[PDB]
Amino acid sequence: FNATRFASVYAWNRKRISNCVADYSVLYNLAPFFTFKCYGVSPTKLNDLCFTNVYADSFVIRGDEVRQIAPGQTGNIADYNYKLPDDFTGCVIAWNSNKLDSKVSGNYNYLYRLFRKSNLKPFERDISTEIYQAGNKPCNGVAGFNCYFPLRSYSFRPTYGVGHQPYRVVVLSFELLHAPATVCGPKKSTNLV
Amino acid sequence: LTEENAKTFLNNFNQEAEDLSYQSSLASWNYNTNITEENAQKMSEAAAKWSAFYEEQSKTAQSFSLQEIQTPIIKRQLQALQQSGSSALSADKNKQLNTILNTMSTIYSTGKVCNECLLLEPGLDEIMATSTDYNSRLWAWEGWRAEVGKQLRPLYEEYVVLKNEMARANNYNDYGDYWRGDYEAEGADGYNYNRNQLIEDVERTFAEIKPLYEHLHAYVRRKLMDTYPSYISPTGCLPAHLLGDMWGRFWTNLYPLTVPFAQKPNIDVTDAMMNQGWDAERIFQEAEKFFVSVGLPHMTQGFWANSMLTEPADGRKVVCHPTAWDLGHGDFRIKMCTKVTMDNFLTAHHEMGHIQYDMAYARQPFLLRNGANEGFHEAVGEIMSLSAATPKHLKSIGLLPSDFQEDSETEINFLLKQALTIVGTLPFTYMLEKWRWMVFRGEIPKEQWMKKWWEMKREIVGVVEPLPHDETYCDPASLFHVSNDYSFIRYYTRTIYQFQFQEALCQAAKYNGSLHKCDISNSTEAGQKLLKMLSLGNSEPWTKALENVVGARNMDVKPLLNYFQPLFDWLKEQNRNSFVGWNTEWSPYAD
Ligand SMILES: *[C@@H]1O[C@H](CO)[C@@H](O)[C@H](O)[C@H]1NC(C)=O
Ligand SMILES: *[C@@H]1O[C@H](CO)[C@@H](O)[C@H](O)[C@H]1NC(C)=O
Ligand SMILES: [Zn+2]
């Protein structure tokens, strides 16, 4: 939540939350929280569920790209940057991030692609920077006819509207493989008589 | 092939064009909020960088083929990107084309003609409109014409020659055909639309527009004889300086002179906007509540934070130019000198239409972030102010009580000025457009320029000059849109577009009342009818745009007469003892 630098839509890092007690069902730290839709798990049943491996997918997308992160839809991000499986077990959390990432000089730090040879695999990591060879024209490091650079940056602004604002989305996807659980929920009901 | 390869070039272009266009528009908005040197230094470099990037991206797009592309969704985008223009010739041509445009702009801005004498904007129409003296306008017409005609004729002829030379580089007939190319439509056999046949459509529309204007121009001639007896012809034309303006396109001040019934004025809500507690903020609140009531989304949270609605008196340089600026990136803001007047209410309802239009096509890329043509851009703003101008809307706002007695003469004198301010400039527009279409291709040589200009002015508009002018003058180049590069065909099409959209929204709501007083208040049916129209933007042409509006794919003059229905019969019943027509032989200088 209080990170000073996030990753891109394709070069996102993965951290494992384990060996510690988590405080679920209470995570509202910012005011708006436009997206708190969970799949398969109730929002009020997160504290009484133990986990062993929890990955955090942190990526920055536009406002119209928030709805594209859903099983069964197709868009520009749900097919070439990041896509959730059909039987997704987790929750999607997004908020407004136009305050601390406001610079009118230019935002060329975050990168994202829009073209690939095929569809994405569930939980796929792509960092290649080869030339997009689509037609029957060989590319040998040429910028122009039939050869381009697939990696491009964003154009975020403090006045990016209302349905296109940068939504920093953190996916709380858990993995359950009948393993010994270590992440326990909040257990505080002590009253001795 | 390059089927999916062109998908990458345009997405790489627009990705950074969205960034740089906003960098330029923010500097432009900052220069408009205060006119200082530090803001201009940032705006000039941004505009130059954007113009250089556009050419750097368009210089390599010409190598790609266009006829082998199959998907029309990108064919509509690629044809709009190759329109470079001055990129074919060298830089010496562009330098000498701009060094004369700046010179003529500085000359026209500093127009000072005396022998009580002022600049261009200072005391321009205040003498033409307010003053009713004949000798006060006698000089104000002749000197204003002769100070900018003979001093701009040798500079404008070379400019027209350069405009014709620019047509051969991009394979065009003339410069006038370049502005007609924006009304382009491609697709199937029934979706194509040629850019040269527009003259025929304009003529077909004007052939039906003329019978509406004949009685309107004949009735205003009978009553003007009570002030100018020896200056108004009985069965001829009218002088050009007796039209309330130097060109006769805005007959706003002629309403008190051509009032149908002076025993009761029109509607008045200026006094009610002061004692009820109205401010500049609550007007936009009610306007947006009226806009959302038809099924439109809400506004941006920053629209109430960054938009300069109230005029600050803390040292800001205000230009006071009401225009909905589309800065990009989904940013919606309004720079307007807002007050509690009705004149500021009309433009406040006009700009909200442009705002809700720009909100619709924000999903498509920067290249398609435009209308289907030049006539759909500023045409959605007038229908909202027309629907809000009804007395029932003002009674539903909460200003006047529900016991208001609306009479027929009120609607008559309202439609009179609503026509004189809208359809009064249609002949003036058509005359200059046909003149430009004739003189740009090479149909009318330079040896019969002013003679043909005056012949067309007498035949089409029906205005006779008070003194004879030779061909050494350059009168038609004295207009704001004629001197510099400004298209004018859009204003002739928007007048039909607004009356078509109003009728299309009124018929879908099942309203069997008066068309000129039809309102879209609390109509969820027309909202979905308008959203699918404004959502396509530049992705779909006007052919596919009008089919979801009314169904037809051609210009319709039927709404032009179906709007002013109580006015046509009124002028017919009041012209029972008047001569309908015009005379091309009568002239005030015929001594
Ligand atoms: C515009 O000028 C004002 C006055 O000097 C200045 O405060 C402001 O920062 C300028 N804006 C830009 C974008 O340079
Ligand atoms: C919508 O609400 C009612 C409908 O009965 C009426 O006042 C009018 O049609 C509309 N109101 C406003 C304020 O536009
Ligand atoms: Zn219009």
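Numbers in chain A come straight from Swiss-Prot, and the residues shown are 342-534, in order.
Recorded method for this deposit: electron microscopy, 3.2 Å.
Cβ atoms here come from the backbone N, Cα and C positions, even for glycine.
Where Swiss-Prot documents A:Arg346 to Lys as a natural variant, the accompanying text is: In strain: Mu/B.1.621. Under the heading of natural variants, Swiss-Prot lists A:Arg346 to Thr and annotates it as follows: In strain: Omicron/BQ.1.1, Omicron/XBB.1.5, Omicron/EG.5.1. For the natural variant A:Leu368 to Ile, the note given in Swiss-Prot is In strain: Omicron/XBB.1.5, Omicron/EG.5.1. According to Swiss-Prot, the mutagenesis experiment A:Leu452 to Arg carries this note: Increased resistance to neutralizing antibodies. Decreases HLA binding to NF9 epitope. Increased binding affinity to human ACE2. While the structure shown retains the original residue, Swiss-Prot records the mutagenesis experiment A:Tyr453 to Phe with this note: Decreased HLA binding to NF9 epitope. Increased binding affinity to human ACE2. Listed in Swiss-Prot is the natural variant A:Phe456 to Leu, annotated as follows: In strain: Omicron/EG.5.1. What Swiss-Prot notes for the natural variant A:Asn460 to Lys is this: In strain: Omicron/BA.2.75, Omicron/BQ.1.1, Omicron/XBB.1.5, Omicron/EG.5.1. Among the sequence features in Swiss-Prot, the mutagenesis site A:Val483 to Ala is noted as follows: Increased resistance to neutralizing antibodies. Swiss-Prot lists A:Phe486 to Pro among its natural variants, and the accompanying note reads: In strain: Omicron/XBB.1.5, Omicron/EG.5.1. Recorded in Swiss-Prot as a natural variant, A:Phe490 to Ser carries the remark: In strain: Lambda/C.37, Omicron/BQ.1.1, Omicron/XBB.1.5, Omicron/EG.5.1. Among the mutagenesis results in Swiss-Prot, A:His519 to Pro has the note: Increased resistance to human covalescent sera neutralization. The residue drawn here is the original one.
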Report the nearest neighbour of A:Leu452 (mutagenesis position) in space among the recorded positions A:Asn460, A:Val483, A:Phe486, A:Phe490, A:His519, comparing Cα positions.
A:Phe490
Recorded positions, contacting chain B; criterion Cβ under 8 Å; candidates A:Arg346, A:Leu368, A:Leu452, A:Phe456, A:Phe486, A:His519:
A:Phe456, A:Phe486
What are the sequence-distant neighbours of A:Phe490 (variant position), meaning same chain, six or more residues apart, C-beta distance under 8 angstroms?
A:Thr470, A:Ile472, A:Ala484
Measuring Cα to Cα, tell me the gap between A:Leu368 (variant position) and A:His519 (mutagenesis position) in whole angstrom.
26
Give me the CA-CA distance between A:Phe456 (variant position) and A:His519 (mutagenesis position), in Å, as a whole number.
38
So of all those recorded positions, A:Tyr453, A:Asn460, A:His519, which one's Cα sits nearest to A:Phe486 (variant position)?
A:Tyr453
Cα-Cα separation of A:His519 (mutagenesis position) and A:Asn460 (variant position), in Å?
30
Which of A:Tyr453, A:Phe456, A:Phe486 (the recorded positions) has the most other Cβ atoms within 10 Å?
A:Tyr453
A:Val483 (mutagenesis position) versus A:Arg346 (variant position) - Cα distance in angstrom:
33
Where A:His519 (mutagenesis position) sits in the secondary structure, as DSSP reduces it to three classes:
coil
With an 8 Å cut-off on Cβ-Cβ distance and a minimum sequence separation of at least 6, pull the same-chain contacts of A:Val483 (mutagenesis position), or say none.
A:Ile472
Taking the Cβ of A:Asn460 (variant position) as centre, how many other Cβ atoms lie within 10 Å?
11
To the nearest whole angstrom, what is the C-alpha distance linking A:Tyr453 (mutagenesis position) and A:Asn460 (variant position)?
16
